[PDB]
Amino acid sequence: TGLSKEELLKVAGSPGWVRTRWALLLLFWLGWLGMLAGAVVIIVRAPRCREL
Amino acid sequence: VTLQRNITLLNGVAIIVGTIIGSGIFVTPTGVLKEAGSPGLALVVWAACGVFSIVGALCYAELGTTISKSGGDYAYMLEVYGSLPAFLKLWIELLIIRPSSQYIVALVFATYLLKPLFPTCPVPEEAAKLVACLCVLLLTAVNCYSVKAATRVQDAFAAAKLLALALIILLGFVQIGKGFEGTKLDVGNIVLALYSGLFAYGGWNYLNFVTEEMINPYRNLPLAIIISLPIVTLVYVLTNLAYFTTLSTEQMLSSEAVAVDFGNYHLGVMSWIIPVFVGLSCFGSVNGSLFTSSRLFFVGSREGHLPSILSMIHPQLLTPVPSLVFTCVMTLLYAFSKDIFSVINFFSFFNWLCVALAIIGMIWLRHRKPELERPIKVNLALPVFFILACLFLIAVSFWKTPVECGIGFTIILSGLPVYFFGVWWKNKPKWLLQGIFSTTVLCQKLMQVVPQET
């Protein structure tokens, strides 16, 4: 079993953890936009179909 | 600090019409024709599995108003058959069935979204895997950020796929405006046709997994199922009719993606609308699945089976962030996989196995605890009819795939080591317990999450 509602908030409010969670959300969005740009790279660099 | 009730009737309808309609109606309707070899027969095969699924769904309106615990058929199983049967379901749902169906549907989004950029030839494999993951990540981010957002996205794409189906239907009517042959009489043909139809409608039982976030279950849940499945059945019958206004039997059976082949024939220029909307049809389905997935595993940790980290809600956002992370990660791991689609084939029966066990359990419950409130009761025999019909359409699945279900029944035994180690062991290894605790508090700090006020 885990740590109770109030006791968690006595630790997880510390600037170290807040900086960490801010960095994690931001680098997650950067990573996902990195996938998105990566996908466009693959799509543009790959050859189109042989036409009919 | 508890999961707040937010799902209005429209959002429940959007979930269930969202997750039922699928890709099937656009790119695998030929699954009926191949066995039901006449178009005049194919339309009645769809109606038959329509009404069969409806009586199944009524039985789940009964289960979901008689037992309100909101696990879906996991909690329904547990309330009758107890701990280990329900766990052997939930272990397969966690490891296999929920993730691998998500990943497959995400890949169907990726393929049919990218199709117009590659009309005549297979889409770049290296891109498709990536665009699947982009979708599964984004919809996890939305459902992690807000339930109101999650349900607004589901509303939007449940609309978007009906909008697509309306275009297909009306183009059929236009074609008729311009203006039983060959039927297979054989039981050994038509029974496999009917089974091949239920792979389309599968998805109706998914609304039961959110009875705890439904606004007024006793009114809204039976109503959402009455509102949705007739609309679905009608749309299926009309959409498959629309294809028969345009294409021959042979032409459909050899077509790769029948909505796109129809879409080219009618639209010509701008036909790429149909590939795109086939994509959007799947974009909605993944959302509906991720939502539902996260709530299953959240009841899994409530019942003490799964590690209690998954119970920890976000206190300001009221979203089950750890469960959504778990759902997403287990989905993305299927992006590694080789020759994937037939790995799932041996679990295709298992959905019906659980539905059968659940309705048998509801009938046992009707005599072991006869005094319960039951705001909905159906006719005594309607479940018995449906169980019998379901057991018949289970039995064909083994006959169709006997060595593969040899792997299917082997893999469910994965749960027995896990149950004795996790559920049952009575916490002997103290040096591991302090590590479980350490990992748990780390996750709580790292995600800012806390137990459910109950």
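Sequence positions for chain B are given in Swiss-Prot numbering; the residues included correspond to 44-222, 233-507, in order.
Placed from the backbone N, Cα and C atoms, the Cβ positions cover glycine too.
In Swiss-Prot, a mutagenesis experiment is listed as B:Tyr117 to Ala, annotated with the note Strongly decreased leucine transport activity. Of all Cβ atoms in the shown protein chains, 25 besides its own fall within 10 Å of the Cβ of B:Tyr117 (mutagenesis position).
Under 8 Å, Cβ to Cβ, and six or more positions away along its own chain, B:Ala246 (mutagenesis position) finds B:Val75, B:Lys77, B:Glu78, B:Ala79, B:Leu84, B:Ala85, B:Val88. According to Swiss-Prot, the mutagenesis experiment B:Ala246 to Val carries the annotation: Nearly abolishes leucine transport activity.
All protein chains considered, the CB of B:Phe252 (mutagenesis position) has 15 other CB atoms within 10 Å. Here Swiss-Prot notes a mutagenesis experiment, B:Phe252 to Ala, with the remark: Nearly abolishes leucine transport activity.
B:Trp257 to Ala appears in Swiss-Prot as a published mutagenesis result, with the remark: Nearly abolishes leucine transport activity. Taken residue by residue with DSSP, B:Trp257 (mutagenesis position) is part of a helix.
Looking at Swiss-Prot, you'll find the mutagenesis B:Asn258 to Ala noted as follows: Decreased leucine transport activity.
A mutagenesis experiment is reported in Swiss-Prot for this position, B:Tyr259 to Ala, and the note states: Strongly decreased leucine transport activity. Every protein chain considered, the tally of other Cβ atoms within 10 Å of the Cβ of B:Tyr259 (mutagenesis position) stands at 21.
Swiss-Prot gives this note for the published mutagenesis B:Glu303 to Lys: Decreased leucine transport activity. A simple way to gauge crowding: the CB of B:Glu303 (mutagenesis position) has 9 other CB atoms within 10 angstroms, across all the protein chains here.
Within the same chain, the residues at least 6 positions away from B:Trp257 (mutagenesis position) whose Cβ sits under 8 Å from its Cβ are B:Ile59, B:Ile63, B:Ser96, B:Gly99, B:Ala100, B:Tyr103, B:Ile278, B:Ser281, B:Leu282, listed in sequence order. Unbuilt region (10 residues) between B:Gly222 and B:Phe233. Cα separation across the gap: 19 Å.
The separation of B:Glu303 (mutagenesis position) from B:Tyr117 (mutagenesis position), Cα to Cα, is 43 Å. Around B:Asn258 (mutagenesis position), the C-beta neighbours below 8 angstroms that are at least 6 residues distant in the chain are B:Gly99, B:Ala100, B:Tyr103, B:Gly115, B:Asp116, B:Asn404, B:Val408.
Straight-line distance linking the Cα atoms of B:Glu303 (mutagenesis position) and B:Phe252 (mutagenesis position), rounded to a whole number, equals 22 Å.
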